[PDB]
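First comes the structure, then the notes that go with it.
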Amino acid sequence: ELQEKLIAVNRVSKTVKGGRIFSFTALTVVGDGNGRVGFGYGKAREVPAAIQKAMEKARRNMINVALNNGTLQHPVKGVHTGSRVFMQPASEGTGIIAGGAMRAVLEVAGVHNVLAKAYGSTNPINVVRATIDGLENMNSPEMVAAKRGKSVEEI
RNA sequence: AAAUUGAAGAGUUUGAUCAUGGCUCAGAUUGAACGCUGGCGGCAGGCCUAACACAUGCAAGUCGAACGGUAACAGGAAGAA
């Protein structure tokens, strides 16, 4: 019972001897809403087939996120090719302050309160890749506590 | 007790892509102006330009418990109706 969200549909084209060959690419994201989120990207000669391929690729290749009561553990920075992403944990009641692709990722991921901002290029594919890379690199107090070989009294 | 609890993007270069990069938009705000329209009230605001020139009226008077006074109006007055 995971939530699936179509982020962007784009029409690309390859040229051949006869003319242009138009195909469609769809970027989606799925997530169970409590710390697991994955994005899929499918190209197809039609829009529904592209969305189906994106959903199948997104249902696999899902990552785990260490949430903290529905928000981030700490401010994180995600970077892909052109997009640089900043996410920050907020208090209860603020919502998701983020761009379209960031909103989709953080909403299907299970994040409820976050202050986010996208720098550089706002390309949807690179934005969702940067968001996923920033969320999977976010660690919890138990992780750092066990990695430091000392109790979790820092929490 | 409270008195920083706060951060959104989109369109456009290409047959298509990523990046760079500028232009434009979505938000607030104003001593505002113009166009169409216009019922009431409360609170505020109202020459941003020519520190250009000014008709007219007012905007700095007051004290007789400082003084010599009596010109005006109100009285007291002696004497002539």
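Going by Swiss-Prot, the residues shown for chain A are 10-164, listed in order.
Header lists the method as electron microscopy, 2.7 Å.
Positions of Cβ are set from backbone N, Cα and C atoms, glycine also.
Per DSSP, the domain 'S5 DRBM' (A:11-74) is made up of 13 helix, 36 strand, 15 coil. The domain 'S5 DRBM' annotation in Swiss-Prot covers A:11-74.
One natural variant catalogued in Swiss-Prot, A:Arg20 to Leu, is accompanied by this note: In strain: SPCR9; spectinomycin resistant. Not a ram mutation. Sequence-distant neighbours of A:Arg20 (variant position): residues of the same chain at least 6 apart with a C-beta under 8 Å from its C-beta are A:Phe31, A:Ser32, A:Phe33, A:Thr34.
While the structure shown retains the original residue, Swiss-Prot records the natural variant A:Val21 to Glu with this note: In strain: SPCR7; spectinomycin resistant. Not a ram mutation. Note: A:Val21 (variant position) has non-local neighbours A:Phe31, A:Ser32, A:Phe33, A:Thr34, A:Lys52, i.e. same-chain residues 6+ apart with C-beta under 8 A of its own C-beta.
A sphere of 10 angstroms centred on the C-beta of A:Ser22 (variant position) encloses 10 other C-beta atoms. The annotation that Swiss-Prot gives for the naturally occurring variant A:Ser22 to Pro reads: In strain: SPCR13 and SPCR15; spectinomycin resistant. Not a ram mutation.
Here Swiss-Prot notes a natural variant, A:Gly104 to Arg, with the remark: In strain: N-660; suppresses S12 streptomycin dependence. Sequence-distant contacts of A:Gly104 (variant position), defined as residues of its own chain at least six apart whose C-beta falls under 8 angstroms from its C-beta, comprise A:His121, A:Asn122.
Here the residue is the original one, while Swiss-Prot reports the natural variant A:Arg112 to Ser with the comment In strain: NEA-319; neamycin resistant. Every protein chain shown contributes to the tally, and the Cβ of A:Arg112 (variant position) ends up with 19 other Cβ atoms within 10 Å. In this structure, A:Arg112 (variant position) is part of a helix by DSSP.
Quoted from Swiss-Prot, the note on natural variant A:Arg112 to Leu is: In strain: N-421 and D-1023; suppresses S12 streptomycin-dependence.
While the structure shown retains the original residue, Swiss-Prot records the natural variant A:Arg112 to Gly with this note: In strain: NEA-314; neamycin resistant.
A natural variant is reported in Swiss-Prot for this position, A:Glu151 to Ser, and the note states: In strain: B. In the three-state DSSP classification, A:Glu151 (variant position) falls within a helix. Around the Cβ of A:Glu151 (variant position), the same chain contributes A:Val161, each under 8 angstroms and 6 or more positions distant in sequence.
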In whole Å, how far does the CA atom of A:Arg112 (variant position) lie from that of A:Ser22 (variant position)?
28
